[PDB]
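Working notes, beginning with the structure itself.
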Amino acid sequence: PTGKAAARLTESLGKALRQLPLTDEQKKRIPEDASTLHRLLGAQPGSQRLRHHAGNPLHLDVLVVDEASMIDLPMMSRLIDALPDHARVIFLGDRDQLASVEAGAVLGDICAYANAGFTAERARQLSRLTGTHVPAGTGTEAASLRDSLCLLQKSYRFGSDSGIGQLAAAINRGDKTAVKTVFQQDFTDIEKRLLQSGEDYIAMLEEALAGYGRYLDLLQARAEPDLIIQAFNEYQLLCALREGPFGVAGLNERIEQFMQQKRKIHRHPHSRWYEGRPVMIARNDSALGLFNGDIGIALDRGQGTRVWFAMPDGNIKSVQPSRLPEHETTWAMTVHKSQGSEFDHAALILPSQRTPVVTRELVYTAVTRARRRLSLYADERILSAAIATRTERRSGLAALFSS
Amino acid sequence: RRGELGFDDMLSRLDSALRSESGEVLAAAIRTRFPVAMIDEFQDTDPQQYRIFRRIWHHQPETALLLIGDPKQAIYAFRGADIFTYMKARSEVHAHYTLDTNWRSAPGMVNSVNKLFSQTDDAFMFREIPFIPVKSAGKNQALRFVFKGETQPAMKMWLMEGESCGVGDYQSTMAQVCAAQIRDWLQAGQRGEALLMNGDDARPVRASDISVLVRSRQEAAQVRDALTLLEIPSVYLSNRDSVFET
Amino acid sequence: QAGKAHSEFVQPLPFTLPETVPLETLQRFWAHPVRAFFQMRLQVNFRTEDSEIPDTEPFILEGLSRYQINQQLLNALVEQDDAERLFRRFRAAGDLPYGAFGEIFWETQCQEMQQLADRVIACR
Amino acid sequence: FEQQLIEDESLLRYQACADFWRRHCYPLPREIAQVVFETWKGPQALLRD
Amino acid sequence: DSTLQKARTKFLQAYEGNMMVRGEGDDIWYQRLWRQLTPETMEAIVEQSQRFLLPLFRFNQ
Amino acid sequence: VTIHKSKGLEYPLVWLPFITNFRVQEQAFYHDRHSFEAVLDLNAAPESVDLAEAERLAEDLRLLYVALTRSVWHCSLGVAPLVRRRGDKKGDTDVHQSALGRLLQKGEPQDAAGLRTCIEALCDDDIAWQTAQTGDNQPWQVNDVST
DNA sequence: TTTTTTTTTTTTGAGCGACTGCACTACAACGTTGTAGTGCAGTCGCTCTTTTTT
């Protein structure tokens, strides 16, 4: 669905397919590149007419669509009408992930029937195929969809010893289960800091300074920008709104004022391109190699103030700040715009004002955004109300698939 | 509704003001304002203008009207002018005066014009437009366009030979003949052969002296294309194209 | 007047012919060779601004709209579909003139497209 | 006492010709509008005439 | 000579059209190369069209 | 320069290549010979067409006099038996329908030989004629100078 | 209240009037046959001015 997820899919399948032993004819059939759903169907800026709309289907044998949670209903219907009568489609994504961008929920309403299980004949088929004991699902409502689904529960990067997976399992349960998960011993992974008044805001800014300590240490020591980006990609703040005291531009302006107060970052008031500002792009640009949601660090290597970006290929690219089409300060990212990325130490900041954005799926995506360490800055009543209030979307798929 | 006005709207408003009964006294105010009128270029006169000038300065004493014009130059009928208004004015007035002397051209060209236009009677086919033989100037009687051979005559009618010809072929052949004459006048003019002689004084013919008189844009482009083929640059004075269309 | 003049834009560039050249590239080349040299070799595409909105309703049909109407009418008459349904579809969008003149235009375009379809589907 | 002179009058003339074609050629039936279309294609030809 | 003049006439008719039909020479891709159609480039275009466009009219029926 | 843009100007040598080309007025919009008012005849009456063509010919004669009276030293004319009619060889030419042929042929229809005899009849020291020669030897010489 | 992305053009003159060829009947010379005038049909040239006012 997005170009950044396409780049991550390309680098992941590139580093994955070279490991497995292949042949000279098998290396020729390696998938070349991953395309956007607007680029695969041939979407135009002016008109909504596709190149493979209804008449000529895409000449494909197998189509692997990654991250189907960000696929809305109209994009799914436009993808369906483009497929021929012989192509095999494999959808990827998480069931409990965040909902789609526009109106609709395709992957959630599809994978809601994955909890029922397989069929009685399909269980014996999978036991004959895999050679192991595959459990069977009780009852039969839609055998095709329940057979086509699968559920992944065994996570390899984190187990029951880590509190991140236990918090993600307790998010789908009641809020008291999440309070118990955070409460006892914290699993040495999740910390809870109460944010009510201005002194808690100063303590949160001090803990963000302690989180961005290695980044500022590598920035002030005038080191290589690759280690600077690698230290910046370890700690990240996640906010809900955009403006106000609780948002993107509010936390960004407060962090800039705090770096102006304490001797951490020297900033000229009229230059707007001081050394050490983090920027992010808002529009895609395939000519420069940067996608939407990519971070860059502006610094002086000796030839002038240039912004270094970390490419997924392992290299670093130094671009002129005049060559950037869009640039916004990214000291704190939104949870919707931080999807696809991964951070080692995440810190969620929730606003005190009651908002329909903070719900169960938002906290689940904030929990799964962290690799190892996660911090929280919210009230107890907001965290109790966000878990119970699930973002349900009323759709006719529950009745159409049942008959 | 918008309160705007136009160029002919001023004439229409003045004709409607003089059309009323009180506006005649306003015309007397004009007789109080200027008790004389000298109207130049009377061939380019709308009927509203002549109706106004007849409303003001028809037969009142102490006021004079002097219509200085030329019926042989009324070429703006596409714009709104009309020679029948001039014929009505000539039928209305009583006295006529004419200028005999011509101070511009050589006497050879003057004699050619007085010979071509006085072949038959009433060459302009109207009774109220008479042609008179003009007289050349005494100071310009020594103007001679001389070639390498001898003195070139004034008018040279290049008769294209043939029984019947089309439009594009005739235009192309006459454009090629004109370009050949231009390059012959410019090639011999830079060596001191073709000259313009006033008495004993001589001047070589440059590219700015020869001018091609056309009527339409297509034949002007034809002349320019037939002249730029022989390495002769030419300008178009009637070019009204916008700079924003390049 | 001591400056160098404008040199020619045409210069011999190094180019190696690849192994797999698709048919679409040859079609885009032989549709317009100078345009394929400009917009594909040096990637220079002269992007002109879009046309402004006209001030009045279309009384006549000429240009791209007439060509698209004729193309859709020829694709409809090649399957012997109802021409009146496509007439109502084009009248509901306001692309046709109002009243009888749109009917006359649709009748003459249907006559021309039927005369073309009588030759097209004769050997299909 | 004060008025605004306009240089181009073709726009208001074309607008009045379009208004005349709207108030005259729209309510005609088919048997008259066929002859009107045979005489002129639109108001532009009438204005050019 | 008559065919050599009619081919030049057809080339000047198709390159620069009339005042009602847009000619082939009125294009943003051809005005960048040359501003005025020189006879040398005209003969080059003629030679390239004789080299390439000949099987168009050779196998036409 | 066009004939309307040459009114009141001055030129040493003037070439008129297309002074014999004429155009016939089709619409019937004339002026009455008694009331001197603009009469527009919506019906295709031949009298209105003739009365409009007479005014068109008078306008062409006035344009001819304007274009002729702008030369100072030398003027050159392009004469040809131009036929506006679609017939190629009909035995008569339409030069009498133009402004120049009305003075050359004295307002009478003639042939190409009649036009040539009418041209050769008015031969003086100032008025001469020559045939149109198609031929080119060399374009020009630049003769540039240093700055 | 939040958020996704996209680079491909295309079309366009038609009625007026002649040139040329084929077909069909009228009429006179040698029932039949050759020449002339007229009608129908396909093809092609052509052509659509000028300008300035506070």
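Residues displayed in chain F correspond, in order, to Swiss-Prot positions 739-885.
Every residue, even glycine, has its Cβ placed from backbone N, Cα and C.
Among the mutagenesis results in Swiss-Prot, F:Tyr803 to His has the note: Large decrease in recombination, loss of Chi hotspot activity, decreased RecB helicase rate, retains nuclease activity but not Chi-sequence specificity, does not load RecA. The residue drawn here is the original one. Under the heading of mutagenesis, Swiss-Prot lists F:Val804 to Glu and annotates it as follows: Large decrease in recombination, loss of Chi hotspot activity, decreased RecB helicase rate, retains nuclease activity but not Chi-sequence specificity, does not load RecA. Under the heading of mutagenesis, Swiss-Prot lists F:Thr807 to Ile and annotates it as follows: In recB-2109; absence of nuclease modification at Chi sites.
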Task: Neighbourhood of F:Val804 (mutagenesis position), C-beta criterion under 8 angstroms, separation at least six - done: F:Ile741, F:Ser744, F:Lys745
TODO: Please work out the number of neighbouring Cβ atoms within 10 Å of the Cβ of F:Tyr803 (mutagenesis position), leaving out its own Cβ.
DONE: 21
TODO: Could you say whether, by DSSP, F:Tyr803 (mutagenesis position) belongs to a helix, a strand or a coil region?
DONE: helix
TODO: Return the residues near F:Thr807 (mutagenesis position), defined as same-chain residues 6+ apart in sequence whose C-beta is under 8 angstroms from its C-beta, sorted by sequence, else 'none'.
DONE: none
